[PDB]
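Since the structure comes first, as structure tokens, the remarks are kept for the end.
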Amino acid sequence: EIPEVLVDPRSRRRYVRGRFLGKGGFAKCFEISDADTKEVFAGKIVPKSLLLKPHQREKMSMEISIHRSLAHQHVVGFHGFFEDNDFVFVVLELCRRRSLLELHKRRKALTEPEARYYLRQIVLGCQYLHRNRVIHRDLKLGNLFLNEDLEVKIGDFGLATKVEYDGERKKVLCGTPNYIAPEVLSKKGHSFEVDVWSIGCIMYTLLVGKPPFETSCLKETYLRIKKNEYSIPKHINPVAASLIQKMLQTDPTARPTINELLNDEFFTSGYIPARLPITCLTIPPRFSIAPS
Ligand SMILES: C=CCn1c(=O)c2cnc(Nc3ccc(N4CCN(C)CC4)cc3)nc2n1-c1cccc(C(C)(C)O)n1
Ligand SMILES: [Zn+2]
């Protein structure tokens, strides 16, 4: 049973357990608030009872050690971690506007400048991660959180990995990513190109309003990722569709690096709003010059 109040004995801090946010893996997420500073955060509470096997305990440590080394405007802030007899608690930045998945749920297909707006911040954050030699490996709508200003914050570093040397090919991804890259499925080894693939899939879902490889059978969805079986609707811009085609290639050595993306015609030749109206959560924005 999760405690009503959580206390860290090294930093001397008390966080009051509040609203249930979401359930991921073993973890339960609750909005927690510091007794003294009156600051609210997102709290990831994992039960030790489900961390008895050292393999699962090591995963949690790897996830924390990776997340704590990350400081960026487009990454979910890390404020700490602590533990007790039965639980592991992680203290992270709380984004009150939830995640792009909620936005996708209500809004489905988004306007082209809205996608250009978010994709820029998803890339900027991922650029930071790749500069620090971190592969997220599970980039999806549900872990791209939005703060009050609707700026993207990447979170959920459970499937993340640090690249220890030049040209390293990770042979094992223990876990199941949402936008799983073909090299993961075919077990040929993988590197940074798996994140560009996820970004390509995310781009498709924001512009089209459904995932590129969604089938009833997830195993038949995997067959499609392998065969490169997708079709971009013809109502989608030929510049945006050309970027999706670049990012969704079975050959990882052919996908643009996280650094070349902001320099694609899709970004450089299109309107990228400086900020989005909070109405865009509910209503599609028109982006007009003046109001009649
Ligand atoms: C702490 C675990 C990972 N995580 C974060 O780092 C994070 C940061 N901000 C947020 N914000 C947030 C706020 C509210 C809500 N909900 C409000 C209640 N609704 C019923 C559903 C949506 C939702 C989010 N939420 C955050 N996280 C979060 C919270 C719930 C579920 C999940 C997943 C599904 C990725 O495990 N992640
Ligand atoms: Zn394993």
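By the numbers in Swiss-Prot, the shown part of chain A spans 39-330.
Keep in mind that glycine also has a Cβ here, set from the backbone N, Cα and C atoms.
For 59-67, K82, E131, 178-181, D194, the entry in Swiss-Prot reads ATP binding site. Here the residue is the original one, but Swiss-Prot notes a mutagenesis experiment at this spot, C67 to V: In analog-sensitive mutant; enlarged catalytic pocket to accommodate purine analogs; when associated with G-130. Among the mutagenesis results in Swiss-Prot, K82 to M has the note: Loss of kinase activity. No effect on S-phase progression. The residue drawn here is the original one. In Swiss-Prot, a published mutagenesis experiment is listed as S137 to A, annotated No change in activity. Increases activity and restores recovery after DNA damage checkpoint; when associated with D-210. Marked as active site, proton acceptor by Swiss-Prot: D176. Under mutagenesis, Swiss-Prot gives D194 to A with this note: Does not interfere with FRY-binding.
Shown here: features listed in Swiss-Prot, placed on the structure.
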residue: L59; record: ATP binding site; Cβ neighbours (10 Å): 15
residue: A65; record: ATP binding site; Cβ neighbours (10 Å): 21
residue: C67; record: mutagenesis position; Cβ neighbours (10 Å): 19
residue: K82; record: mutagenesis position; Cβ neighbours (10 Å): 28
residue: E131; record: ATP binding site; Cβ neighbours (10 Å): 16
residue: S137; record: mutagenesis position; Cβ neighbours (10 Å): 21
residue: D176; record: active site, proton acceptor; Cβ neighbours (10 Å): 22
residue: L179; record: ATP binding site; Cβ neighbours (10 Å): 20
residue: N181; record: ATP binding site; Cβ neighbours (10 Å): 21
residue: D194; record: mutagenesis position; Cβ neighbours (10 Å): 25
C-beta crowding around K61 (ATP binding site), within 10 angstroms: 9
Less than 6 Å between Cβ and the nearest atom of ligand 1 is the rule; apply it to the recorded positions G63, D176, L179. none
What recorded positions among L59, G63, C67, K82, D194 are found with a C-alpha within 10 angstroms of that of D176 (active site, proton acceptor)? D194
Candidates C67, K82, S137, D194 (mutagenesis positions); nearest Cα to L179 (ATP binding site) turns out to be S137
Going by DSSP, is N181 (ATP binding site) part of a helix, a strand, or coil? helix
CA pair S137 (mutagenesis position) / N181 (ATP binding site), Å rounded to integer, equals 6
Out of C67, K82, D194, point to the one nearest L59 (ATP binding site) in space (Cα versus Cα); all of them are mutagenesis positions in the record. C67
Are any of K61, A65, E131, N181 (the binding-site residues) within 10 Å of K82 (mutagenesis position) when you go C-alpha to C-alpha, and if so which? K61, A65
Do me a favour and check the Cα-Cα span between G63 (ATP binding site) and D194 (mutagenesis position); whole Å is fine. 11
Assigned element (helix, strand, coil) containing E131 (ATP binding site), judged by DSSP: strand
Other C-beta atoms that fall within 10 angstroms of the C-beta of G63 (ATP binding site): 14
